[PDB]
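Peer 1: Submitted below is the structure of interest, expressed as structure tokens.
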Amino acid sequence: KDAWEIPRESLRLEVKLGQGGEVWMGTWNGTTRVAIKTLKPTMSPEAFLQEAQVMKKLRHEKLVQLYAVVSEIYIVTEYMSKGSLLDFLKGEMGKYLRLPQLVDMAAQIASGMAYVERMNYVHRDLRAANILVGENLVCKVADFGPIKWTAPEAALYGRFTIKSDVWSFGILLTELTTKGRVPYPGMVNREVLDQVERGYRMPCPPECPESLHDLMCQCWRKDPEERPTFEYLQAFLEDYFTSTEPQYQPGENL
Ligand SMILES: Nc1ncnc2c1c(Cc1cccc(NC(=O)Nc3cccc(C(F)(F)F)c3)c1)nn2C1CCCC1
């Protein structure tokens, strides 16, 4: 149909990375390592391809790049050698990560979202599970397919904006700071909602600088137009150890 189309004989689904459709570790044109997401006919093809249409209008360093499609369905993109942020934080790598390596990822994620912000788009499902990791702590926003991650106005009235994503980023920090634990521990969905409305907000994680929890609390402000742009968030996490915590010192796990 368009310049992105590719012949299925270019691909080679070498390893099955996950389930679903599903995700494989193919190889485009037998020389390029890539990731292949397939579809098991359950949604419409034109519905499944909506994910590809969007990836053609967004090209940034902290965003997983689209390479080519197969409308007869395959979606080819760059390959992130270390799976999602979740698996990574929960793997045996998560014990070696400290605040600096975690703020560095938080900031990169904020940057791809700063691009999104400028592009006037909204991700809607910004969370650790949809943030891929590659070599040298590289991170990129992604997608494949969550009230504990969704902003009040969004889940309650469908009011999804980039400010609702700012809410989700805030919840991402608790994931990076807890290294993979589910937000709002011990609480069930319709208990999270009834609670957050009442003013509740997650407490500062163990060994997490109160200045970093301060930022979370800004990403969780009740009034949407009060949360920060990703532009502020990115810069904030870029200057963290100089402007905010210049006396920081390594801890047991943070
Ligand atoms: N490159 C990869 N390499 C190894 N694993 C990968 C991927 C990927 C990237 C990938 C694979 C298949 C589809 C996508 N789709 C999208 O990123 N879609 C998307 C749709 C709209 C917007 C955006 C974005 F630009 F905002 F990121 C992204 C992304 N996902 N995964 C999964 C995560 C753990 C199980 C495997």
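To match Swiss-Prot, the residue numbers of chain A are left as they are there, and the shown ones run 257-276, 279-299, 301-331, 334-406, 425-533.
Going by what the header records, the deposited coordinates were determined by X-ray crystallography, 2.8 Å.
Just so you know, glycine gets a Cβ as well, placed from its N, Cα and C.
As annotated by Swiss-Prot, active site, proton acceptor applies to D386. Here Swiss-Prot notes a mutagenesis experiment, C498 to A, with the remark: Significant reduction in S-nitrosylation. Per Swiss-Prot, mutagenesis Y527 to F is noted as: Constitutively active.
Explain the structural surroundings of these features, please.
Peer 2: With a 10 A radius on its CB, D386 (active site, proton acceptor) counts 18 other CB atoms from all the protein chains.
Packing around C498 (mutagenesis position) is summarised by its Cβ count: 22 other Cβ atoms lie within 10 angstroms of its Cβ, all protein chains included.
According to DSSP, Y527 (mutagenesis position) sits in a coil region rather than a helix or strand. Long-range C-beta contacts of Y527 (mutagenesis position), restricted to its own chain and to partners at least six residues apart, with a cutoff below 8 Å, comprise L360, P488, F520.
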Peer 1: Report, as a whole number of Å, the distance between the Cα atoms of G276 and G279, which flank a stretch of 2 unmodelled residues in this deposited structure.
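Peer 2: Computed span over the unmodelled residues is 5 Å.
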Peer 1: Since the deposited structure skips 2 residues after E331 and picks up again at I334, how long is the Cα gap in Å?
Peer 2: 5
Peer 1: Does DSSP put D386 (active site, proton acceptor) in a helix, in a strand, or in coil?
Peer 2: coil
Peer 1: Taking the Cα atoms as reference points, how far is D386 (active site, proton acceptor) from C498 (mutagenesis position) in Å?
Peer 2: 15
